[PDB]
Amino acid sequence: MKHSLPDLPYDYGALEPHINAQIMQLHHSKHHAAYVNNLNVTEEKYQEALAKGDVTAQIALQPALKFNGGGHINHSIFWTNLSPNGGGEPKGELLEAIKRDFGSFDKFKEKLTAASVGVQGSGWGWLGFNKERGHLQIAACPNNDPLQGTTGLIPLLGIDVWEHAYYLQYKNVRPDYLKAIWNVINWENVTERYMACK
Amino acid sequence: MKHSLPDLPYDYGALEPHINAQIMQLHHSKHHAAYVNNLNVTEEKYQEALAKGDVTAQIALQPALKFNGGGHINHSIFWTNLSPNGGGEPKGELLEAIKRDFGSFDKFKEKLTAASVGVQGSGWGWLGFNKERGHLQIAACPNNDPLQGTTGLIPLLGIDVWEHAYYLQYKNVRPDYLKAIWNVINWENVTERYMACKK
Ligand SMILES: [K+]
Ligand SMILES: [K+]
Ligand SMILES: [K+]
Ligand SMILES: [Mn+2]
Ligand SMILES: [Mn+2]
């Protein structure tokens, strides 16, 4: 009945040298912890305002709900999208879909990189599934706005481009972080999410 | 719970010739009614989502909640802000505050007119009360975003500048609508809302 912080499925240092253990520990144990806690606080406030029919209070809570709820949604997916066992290319129908919809795996990587580099301020780049069209789709989201809740696309792979996702290690050079992160993408998890859509 | 469409404080033609009866009837019986109906549907969907801990669903419902919920909030205030016995100027402490914060009643009208005419697309112009600062403040809101829920200001007087608020009568000439509406402002209601902000 309450949202909880999922354990990281690997050690804080498991993604070194691509994302260092200081980032992983802060990102999970400080940043995500705060979203979950503030999400639960906001949800309780929203339950009270709903039961009273206080629409002003409901609307005033929307920023916190989207930001912290989106934070919890996005980071929960993000941790499973990475793995010490990741890197390389997907296989099977996910790879065939990537080649069909984006031309090639490398072309897909440069489109998702571009979407991720192009976020001005805080946000996320996403590979999603468009269930209406039955094909893959790339989108960028601001701050912690979550993909499915704001666009209807089913999330397959997210890349956090908030500065806390990379700054300690890569400083201002966001492209260096994006170069590195391809080495730890958990294509097994992205594949499972894709198959679940179809 | 279940929100309801409030009765109008007067009949649909009571604000003529400034806002014609066809507009008032559509505005209350069709537009506000739809906000209530869609607000109730959206609240029930949010109750289901909360019980499931479905945060995606909660967030997907926010546009409909803000739009219809804000529509309900704003129009409920709007109807009480107008009156067949309105027009003229406020008195007492509200008039004192208007002179103090905007210089004069006429300069206040200019500023609220300008904010309302300046909305690009659908929206509202508002005179509000800033509780933190203890003075009056003019703001504009897009679409049906409600004043207090999005800015913290307490609404005193709102002017709907959605096209459905004036188009049938004034067509594209929103400034003529703004000039006419001053004739039906219920300063008694605005005063009540102001006094409530500070006792
Ligand atoms: K590196
Ligand atoms: K006339
Ligand atoms: K009058
Ligand atoms: Mn993050
Ligand atoms: Mn309206």
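Numbers here mean position along the shown chain, with the first residue as 1.
When the header is checked for method, it gives X-ray crystallography, 1.5 Å.
Each residue, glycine too, has its Cβ placed from N, Cα and C.
Annotated in Swiss-Prot:
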BINDING   B:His27, B:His75, B:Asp160, B:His164  Mn(2+) binding site
MUTAGEN   B:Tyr35 to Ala, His, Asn, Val or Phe (Swiss-Prot position 58)  Reduced enzyme activity
MUTAGEN   B:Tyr35 to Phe (Swiss-Prot position 58)  Loss of nitration. Enhanced dityrosine formation on peroxynitrite treatment
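The Cβ of B:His164 (Mn(2+) binding site) has 13 neighbouring Cβ atoms from other residues within 10 Å, across all protein chains displayed.
Apart from B:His27, B:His75, B:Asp160, B:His164, the residues listed for Mn(2+), the same chain places the Cβ atoms of B:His28, B:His31, B:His32, B:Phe78, B:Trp162, B:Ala165 within 8 Å of the centroid of those Cβ atoms. Sequence-distant contacts of B:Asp160 (Mn(2+) binding site), defined as residues of its own chain at least six apart whose C-beta falls under 8 angstroms from its C-beta, comprise B:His27, B:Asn74, B:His75, B:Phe78, B:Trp124. On the backbone, the CA of B:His164 (Mn(2+) binding site) and the CA of B:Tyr35 (mutagenesis position) stand 14 Å apart. When secondary structure is read from DSSP and collapsed to three states, B:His164 (Mn(2+) binding site) falls in the helix class. Annotation note: B:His27 (Mn(2+) binding site) sits in a helical segment as assigned by DSSP.
For B:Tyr35 (mutagenesis position), applying a Cβ distance below 8 Å and a minimum sequence separation of six or more within one chain yields B:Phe67, B:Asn68, B:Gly69, B:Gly71, B:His72, B:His75, B:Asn144.
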